[PDB]
Amino acid sequence: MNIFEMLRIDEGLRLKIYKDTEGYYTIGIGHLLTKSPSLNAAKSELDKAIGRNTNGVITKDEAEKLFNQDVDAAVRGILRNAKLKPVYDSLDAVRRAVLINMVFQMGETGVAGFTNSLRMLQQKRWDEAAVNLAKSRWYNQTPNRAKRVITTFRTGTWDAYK
């Protein structure tokens, strides 16, 4: 198991523009296009991202390319973030992938907002962090995904994804 495979499981793959759990236009492997209610605005952002006139539809290759860029950016955001970097640096390989998952989903700012949980992770207080992470809108809106992420932080293994 690895970061790509894990996120591919959580996000799925759709080759046509769709709406995510919050109702925003998205495509491919969880690539958010825009928060704007306008489909046209979404089509425009898509064309710009891909570099061609897509008609709202892309290929597998193109979806994969956006995915690679998105994972790269997530890592890069973590490393550049003053609250995130130290946590990430203190973690083992499995748990580092979990943190990237969360950033890919909520963005850097969102994750950096989980102050108490970050501190608990840093201290390696698995069970306490898990409880704290569950007290969030994130867990309440997408509980199945959140449970998989949280359990992986508790155990340090990929069981929840196997």
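Positions of Cβ are set from backbone N, Cα and C atoms, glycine also.
According to its DSSP assignment, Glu11 (mutagenesis position) is helical. In sequence order, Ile29, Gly30 are the residues of the chain that are 6 or more apart from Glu11 (mutagenesis position) and have a CB within less than 8 Å of its CB. According to Swiss-Prot, the mutagenesis experiment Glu11 to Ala, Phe, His, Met or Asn carries the following note: Complete loss of enzymatic activity.
Looking at Swiss-Prot, you'll find the mutagenesis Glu11 to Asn noted as follows: Loss of 84% of enzymatic activity.
Quoted from Swiss-Prot, the note on the mutagenesis of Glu11 to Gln is: Complete loss of activity.
Residues or ranges marked as active site, proton donor/acceptor by Swiss-Prot: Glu11 (among others).
What Swiss-Prot notes for the published mutagenesis of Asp20 to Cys is this: Nearly no effet on specific enzymatic activity. The DSSP secondary structure for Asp20 (mutagenesis position) is coil.
There are 17 other Cβ atoms within 10 Å of the Cβ belonging to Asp20 (mutagenesis position). Here Swiss-Prot flags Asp20 (among others) as active site, proton donor/acceptor, drawing on experimental evidence.
In sequence order, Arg14, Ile17, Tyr18, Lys19, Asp20, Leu32, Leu33 are the residues near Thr26 (mutagenesis position), counting only same-chain partners six or more apart with C-beta under 8 A. DSSP assigns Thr26 (mutagenesis position) to a strand segment in the three-state reduction. Looking at Swiss-Prot, you'll find the mutagenesis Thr26 to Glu noted as follows: Complete loss of activity at neutral pH; covalently bound substrate.
Experimental mutagenesis is annotated in Swiss-Prot for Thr26 to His, with the remark: Facilitates transglycosylation more effectively than hydrolysis; covalently bound substrate.
For the mutagenesis experiment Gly30 to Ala, the note given by Swiss-Prot reads: Almost complete loss of enzymatic activity. With a 10 A radius on its CB, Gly30 (mutagenesis position) counts 20 other CB atoms from all the protein chains.
For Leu32 (substrate binding site), the count of additional Cβ atoms within 10 Å of its Cβ stands at 17 [all protein chains shown]. Annotated substrate binding site per Swiss-Prot: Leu32, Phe104, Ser117, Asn132, in sequence order.
The local packing around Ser117 (mutagenesis position), expressed as other Cβ atoms within 10 Å of its Cβ over all shown chains, amounts to 24. While the structure shown retains the original residue, Swiss-Prot records the mutagenesis experiment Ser117 to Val with this note: 50-fold decrease in enzymatic activity.
Quoted from Swiss-Prot, the note on mutagenesis experiment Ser117 to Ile is: 500-fold decrease in enzymatic activity.
Annotation of the mutagenesis experiment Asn132 to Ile in Swiss-Prot: 5-fold decrease in enzymatic activity. DSSP assigns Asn132 (mutagenesis position) to a helix.
Within 10 Å of the C-beta of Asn132 (mutagenesis position) we count 19 further C-beta atoms, all protein chains included. Swiss-Prot lists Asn132 to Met or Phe among its mutagenesis entries, and the accompanying note reads: 2-fold decrease in enzymatic activity.
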Maximum Cα-Cα separation in Å among residues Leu32, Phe104, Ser117, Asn132, which the record lists as binding substrate: 27
Distance from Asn132 (mutagenesis position) back to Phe104 (substrate binding site), taken between C-alpha atoms, in Å: 20
Number of other Cβ atoms within 10 Å of the Cβ of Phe104 (substrate binding site) across all protein chains: 25
C-alpha spacing of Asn132 (mutagenesis position) relative to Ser117 (mutagenesis position), in angstrom: 6
